[PDB]
Amino acid sequence: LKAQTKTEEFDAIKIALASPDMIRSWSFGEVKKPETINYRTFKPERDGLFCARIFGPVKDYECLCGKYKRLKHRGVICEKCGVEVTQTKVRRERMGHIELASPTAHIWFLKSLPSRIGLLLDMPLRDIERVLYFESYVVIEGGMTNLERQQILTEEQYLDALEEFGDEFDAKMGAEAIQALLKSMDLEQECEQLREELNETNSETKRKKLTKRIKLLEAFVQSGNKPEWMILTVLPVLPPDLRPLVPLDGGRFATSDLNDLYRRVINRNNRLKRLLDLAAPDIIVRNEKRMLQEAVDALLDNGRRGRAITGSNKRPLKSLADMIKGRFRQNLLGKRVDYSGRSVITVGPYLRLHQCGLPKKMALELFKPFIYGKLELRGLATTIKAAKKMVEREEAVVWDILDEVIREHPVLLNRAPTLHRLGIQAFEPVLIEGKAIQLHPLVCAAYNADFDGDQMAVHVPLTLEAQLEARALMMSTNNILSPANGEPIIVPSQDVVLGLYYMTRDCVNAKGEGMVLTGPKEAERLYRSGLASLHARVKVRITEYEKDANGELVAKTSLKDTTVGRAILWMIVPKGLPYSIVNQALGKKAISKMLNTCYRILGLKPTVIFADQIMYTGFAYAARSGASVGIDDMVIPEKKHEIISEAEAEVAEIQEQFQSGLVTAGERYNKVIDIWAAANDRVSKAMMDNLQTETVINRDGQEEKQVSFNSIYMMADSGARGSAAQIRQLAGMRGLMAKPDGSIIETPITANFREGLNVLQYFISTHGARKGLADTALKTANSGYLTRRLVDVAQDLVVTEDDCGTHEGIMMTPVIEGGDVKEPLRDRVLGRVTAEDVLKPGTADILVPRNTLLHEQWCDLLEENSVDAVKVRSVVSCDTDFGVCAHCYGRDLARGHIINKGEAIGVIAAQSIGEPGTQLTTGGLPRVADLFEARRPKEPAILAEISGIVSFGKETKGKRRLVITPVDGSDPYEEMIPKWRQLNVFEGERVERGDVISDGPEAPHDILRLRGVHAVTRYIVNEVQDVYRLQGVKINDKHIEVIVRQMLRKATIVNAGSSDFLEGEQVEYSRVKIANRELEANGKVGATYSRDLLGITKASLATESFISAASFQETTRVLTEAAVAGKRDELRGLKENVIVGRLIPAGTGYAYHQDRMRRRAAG
Amino acid sequence: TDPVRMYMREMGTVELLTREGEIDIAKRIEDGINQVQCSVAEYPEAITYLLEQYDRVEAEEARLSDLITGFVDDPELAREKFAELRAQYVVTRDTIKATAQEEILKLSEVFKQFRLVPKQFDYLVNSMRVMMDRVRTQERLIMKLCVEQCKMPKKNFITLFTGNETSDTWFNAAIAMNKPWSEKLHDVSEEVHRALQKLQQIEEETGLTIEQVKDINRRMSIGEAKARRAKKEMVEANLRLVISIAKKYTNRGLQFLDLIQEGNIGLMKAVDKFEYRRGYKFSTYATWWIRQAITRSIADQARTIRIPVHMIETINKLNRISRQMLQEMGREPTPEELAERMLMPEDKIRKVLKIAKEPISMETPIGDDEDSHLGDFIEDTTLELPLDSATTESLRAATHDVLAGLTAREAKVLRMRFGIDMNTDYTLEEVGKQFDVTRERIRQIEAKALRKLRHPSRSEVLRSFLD
Ligand SMILES: Nc1ncnc2c1ncn2[C@@H]1OC(COP(=O)(O)OP(=O)(O)O)=C(OP(=O)(O)OP(=O)(O)O)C1=O
Ligand SMILES: [Mg+2]
Ligand SMILES: [Zn+2]
Ligand SMILES: [Zn+2]
């Protein structure tokens, strides 16, 4: 096989220092003049910052002088001006360089927080600078005299030390010195010193810093970089079109600020080159050198000195470093895209689930290149030039052609805050008149789209893949379940659930009461003819199906006891569902679980076509219902004024007690709030008693009352719109308000919205409203910063291996919070795969065997027996190094089957957590951050460190020591405990390691250390879920568990035999190497470690790929600290593969990277 | 830190000169330059080369400006004054028969009058020291071949070397000494005796034994350094003067220290051209040399688009006029009002006024909510739009199909007349030489091919590329 020279498909990216020899390879000339363009002719002065000899021709294939203008001449250098005739594009590629007179320090390696030039020398920054500005000499290889190597001298001292040792002793000042220091420095020799020093002196103050430095040093030898190279002899210049000098209208010019920065460096360098041939006094050339140092620094990274200002303008100049940022996460803010558009969105309830209304005009412009081709592919246009003039003329036939290109061609729709993956969904386009985008009403819930002015954007899948990706992955009908909780995200929303609740309803005596109907068909015939009422108790012969056979629909026919409305709805329910699913009252509650069961029983397609029919019929009968809302619909209880006066009486007595000194002011305010709080609860469930049932009606007899049919009640009872907390503010009094500082005002708002509020009440209602808009505005921000921190710790996590093969898993129970089951077992365990065989109340009997995916049948076979706990494989335990086995993860998706290889569960975990983040409230959304950031609480409890009988030692010295004493092992553990914090440990009781020695909150860091990995992962999920489960948010523990896996990504070594002693590193890398040690290598020299809990942002900080880190971390430090290591980025990951524009190593691209990672490191 | 401080602090240590100390330095400056001038006058090659270059001036191979700028106290005087130098050289050359030292005194006299161009002065200075590199070149080869290679101490090698440094008295006569360092010099005998040719040759070109070759350019070194040492000494005393002057031209578009450095170069020139005998205060004489270099620099490197000085004074005319015209009117001048008050072609004001505006920071924040910068909005006009490049790939296949609908030699004559699928287009005569029958014959092949394509059957495709 031949090697290669030119250009094939690159893998990996290496970064390093640039030798001055390296820097001249890129340059195609030295810039020697500060000139830009000429000033009359706007041509570029030769040997200037803009130049045709150095960089490239101004216009395509035209020499600068003009003797060679023809496109024939290409690889030709004009004999006058050193210009080859190629495209003007090379003025965008070709770089230059400048030969510096005096050496110049690279600001980044001198000044990025840990000074590389500093600790590579073990020299302080206030000293290096003092040597760099010529204030004091430094010795270099001082030899056997009176002075050390890194010793620093002054003017007078150097003179006194020169008269004693003339030669055999060398001391310089300025950049030439620091260059010599790094040059004369030997890395391997200093390595051998740091290795003998580590072993000779045993001291934690000695060998804690010793190890910290040496890892960079020998990384530098191995890096290949040379220490002299942090001193710049050659400064490369950026191609001009990347800092251009384009003209504007009116003949005014604009240019990148670099040109002021590059010009200055050249001028001061040229002036310095002069000051040497003028043999100037050192006092001047020193000042010039200092300015050249300053000029270069303001070019590379302005801001780390005195911040030079731009010409005539107060603003500072944007340095090269700022070309890269422009503060944090500045390369991934977004990019504008061809084949796209947006407009206002409106309804369109006629739509099938998999389609969307696209304007005649938008679809025209968007598919323009498809129309052009499809036009002359059929011959309706001679050539493309006329094809344009056709669709410009909008001839009638281009419309009929547009349908042809549009048909099997999905489009993407995106709404503003893209929270989870459902924010972009692919639909099939329906050509519509008007300028509005028509959106299917069921997919509204996913997008969080109202129709109050919200807009959506559109995108065209161009390539064949993207069309199939949009069709098979992003399609509306392929994502009907939320990936945060296997429940349907395509629920009927409001307008529709009112319709079905109105249908599946019954009133006491209605037209048709008691007749018997052959089937559902004659039941719709009875209603559309005005004979039977939609709600009348009525027996109808129905047939239902049940697939209780081995995959076969058993039929059963009976006279079920239902109503006329529920009869007609049965005509929609598909095949194998029980008639019981519609026999009830069908609110939004019951109407979604109806939809769920259809998916779990009949499958995807029959569920999609179901949801459509539920919406069509829901809209229709909701519109037939004539449901409205008038002023008399908000029924105030007749007993309201009574309740008010009564609590108004109690407070007058609590006041009576306060006057006489019987009760305190703090008690009064507290006791008065309680009787008002009670009165609001009393008015509340007074109006709801009246409102709900007072419809007293009559059937053949006297009286009988039922659930009301009043408009505003049905809206709430069904679940369409409205909530009992809100209704209470309309009829009953509306709450107690909070005055600004946080107190709740002791006289509540007695009035409501059906009455008026007065000046004082409304004025007090204001603060709650404004702090409401602010709180909900801010908690929309905090969420968005959470999902960032969350994908930054995940992102690269992909379902890679099939089955890691483990029995390790967390023991799953119902949460049972104090009172009763705050979360069943069936929910926590459904969709997960069992770790080992589960047994009946009696054994010998496997009920589900080993790793089976516990779905709805298994969960019932579990719920039939009395199984109260199931060990479940979890992501935090998946033994796959670099990723997650498909088994240990679970099943969940917008589809119902076990996760497929390659899906990027890292992202979709993080998304599912931060998407509901808006709706939370210590507690609240920061309480989530506190957990995921692993933040230690202020006043923690201490846990029992080691097992054994405990006792107290010494006395009060600010710290009261505790001495534990194990039965067998060593007992030297003594902990200094501040004894002004009340303790809970029994002072003569044997304490188990991990028990309460004091009370109060606990640090997760302990939990992981003492009680284990399985305990901390349990502590997080149950504690964050308490935040979500309190707000009524369903997030599967799965997603929190993948975040936790990233939190304990790292470990710290305890024993050795191979690598370091204390370093922190990935269990993936460590476990991969002590598994490499149980055989091969040594018999088992393997090291032990200890899992380390990191907060998400601390865990995200540790990324191998520096391109990923230069995205969100501080770009200077990442680039410097990586360039000194000569670090290689192998790509491999997600973030970077986006930055460089290639296939993601997941999804459809997962097959590509798997075929690539194997050809690599092979032949 | 910040260089302004440490420069201010560095030169603040330098002490102001007394009104007497100014003369002490200008005297030491006098000595050093005069010392080298006496050493330049003692060099025979410096006399012959100055005569070499004047035999070039009388043969019209140069001008009198290219060699001299005047003597002590133009074509008339130069021809006879050069004969005086020629006369004084040719009498000295022949009296070496030792006692010549009385007449070599006069050769320096007539040579110390010549004020050459600074270009030529440096060359002769370069000629002398490069001639000393030639002397030392053979000096260090004999040292490395005797001491390092043949193991010979340096105490006995330089003994008979002083006063000689050319012959074999130190080489082939010191091998017969039977010393422990003697018999070993035979190994390199073949290597040293052949390289001695370039050494004793310098005694011929320069006409001086190697002894004299150092003696002269050593006093020239002593004198040359003596001047600069004093010249540097003068500059530092006035670094405050440059500061105070540069403090005036501050915000004109150039950094502060950039000014006090360019002024510091004006102060450097002032020390060179200063003549203390004219009694004018060195401070006031440097004021013009310092204020020159500042303002002469602002003209060059204060602009991104560099403009000539006559433009900068043209510009100020408009600004000073538009300060008057502005208030003097109450509105302000139209581009054709100061056109009259300017002697300029008065339409040039517009063209002048265009380029006077410095270019605009492309990183100017434009003021949006996305903090959009100006440069983010300047579109690429050099680019060919894909909806066009698409048709270019189509106009290709169009003309290729239409050209296969011609007679075979009509393609090769059409694709030759236009640039199609060939390098360059061909003059119809050049096409004629390719095709035997030439000239008018080809013009009809050209016309008839466009004629077959112009009838609406082959045109139907091509015509739709016109709009
Ligand atoms: N992906 C999107 N999904 C939904 N809506 C979007 C999307 N992008 C923009 N908008 C709306 O378009 C403008 C802002 O556009 P942009 O931020 O300035 O960017 P670009 O100038 O490049 O268009 C606002 O709408 P409005 O101006 O009507 O006011 P609003 O923000 O209160 O709705 C945005 O909602
Ligand atoms: Mg809205
Ligand atoms: Zn040219
Ligand atoms: Zn696993």
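Residue numbering for chain A follows Swiss-Prot; the residues present correspond to positions 8-333, 337-931, 1135-1376, in that order.
Per the header of the entry, the method used was X-ray crystallography, 3.6 Å.
Keep in mind that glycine also has a Cβ here, set from the backbone N, Cα and C atoms.
Summarising the annotation, Swiss-Prot assigns Zn(2+) 1 binding site to A:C70, A:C72, A:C85, A:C88 and lists experimental evidence as the type of evidence. Sequence-distant neighbours of A:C85 (Zn(2+) 1 binding site) (same chain, six or more apart, CB under 8 Å from its CB) are A:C70, A:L71, A:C72, A:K74, A:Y75, A:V92, listed in sequence order.
What Swiss-Prot lists as Mg(2+) binding site is A:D460, A:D462, A:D464, and the listing cites experimental evidence. Within its own chain, A:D462 (Mg(2+) binding site) has no residue 6 or more apart in sequence whose C-beta sits under 8 angstroms from its own.
Cβ-based neighbour count (10 Å, all protein chains) for A:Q504 (mutagenesis position) stands at 19. Quoted from Swiss-Prot, the note on the mutagenesis of A:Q504 to P is: Resistant to antibiotics salinamide A and B.
A:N690 to D appears in Swiss-Prot as a published mutagenesis result, with the remark: Resistant to antibiotics salinamide A and B. Taking Cβ-Cβ distances under 8 Å and a sequence gap of 6 or more within the same chain, the neighbours of A:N690 (mutagenesis position) are A:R738, A:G742, A:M743, A:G745, A:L746, A:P758. The DSSP secondary structure for A:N690 (mutagenesis position) is helix.
For the mutagenesis result A:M697 to V, the note given in Swiss-Prot is Resistant to antibiotics salinamide A and B. Contacts of A:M697 (mutagenesis position) defined by a Cβ separation under 8 A and a same-chain sequence distance of 6+ are given as A:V645, A:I646, A:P647, A:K650, A:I737, A:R738, A:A741, A:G742, in order along the sequence.
In sequence order, A:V809, A:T810, A:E811, A:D812, A:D813, A:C814, A:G815, A:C888, A:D889 are the residues of the chain that are 6 or more apart from A:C895 (Zn(2+) 2 binding site) and have a CB within less than 8 Å of its CB. Annotated Zn(2+) 2 binding site per Swiss-Prot: A:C814, A:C888, A:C895, A:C898, in sequence order.
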Of the recorded positions listed as A:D460, A:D464, A:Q504, A:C898, the one whose CA lies nearest the CA of A:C88 (Zn(2+) 1 binding site): A:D464
Candidates A:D460, A:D464, A:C898 (binding-site residues) - the one closest to A:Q504 (mutagenesis position) by CA: A:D460
Distance, A:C898 (Zn(2+) 2 binding site) to A:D460 (Mg(2+) binding site) (CA atoms, angstrom): 38
Residue among the binding-site residues A:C70, A:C888 whose Cβ has the most other Cβ atoms within 10 Å: A:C888
Binding-site residues compared (A:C72, A:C88, A:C814, A:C898) - highest count of Cβ atoms within 10 Å: A:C898
Three-state secondary structure, A:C814 (Zn(2+) 2 binding site) (per DSSP): coil
A:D464 (Mg(2+) binding site): tally of other CB atoms within 10 A of its CB: 16
Output field, Mg(2+) shell: CB within 8 Å of site CB centroid, site A:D460, A:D462, A:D464 dropped: A:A459, A:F461, A:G463
A:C898 (Zn(2+) 2 binding site) versus A:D464 (Mg(2+) binding site) - Cα distance in angstrom: 41
Residues close to Zn(2+) 2 site centre defined by A:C814, A:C888, A:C895, A:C898, Cβ within 8 Å: A:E811, A:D813, A:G815, A:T816, A:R883, A:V885, A:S887, A:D889, A:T890, A:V894, A:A896, A:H897, A:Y899
Cβ under 6 Å from ligand 2: qualifying binding-site residues of A:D460, A:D462, A:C888: A:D460, A:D462
Zn(2+) 1 site shell beyond A:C70, A:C72, A:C85, A:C88, criterion: Cβ within 8 Å of Cβ centroid: A:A59, A:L71, A:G73, A:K74, A:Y75, A:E86, A:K87, A:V90, A:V92
Where the C-beta lies under 6 angstroms from ligand 4, the matching recorded positions among A:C72, A:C88, A:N690, A:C814, A:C888, A:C895: A:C814, A:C888, A:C895
Listed recorded positions with Cβ under 6 Å from ligand 3, out of A:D462, A:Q504, A:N690, A:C888: none
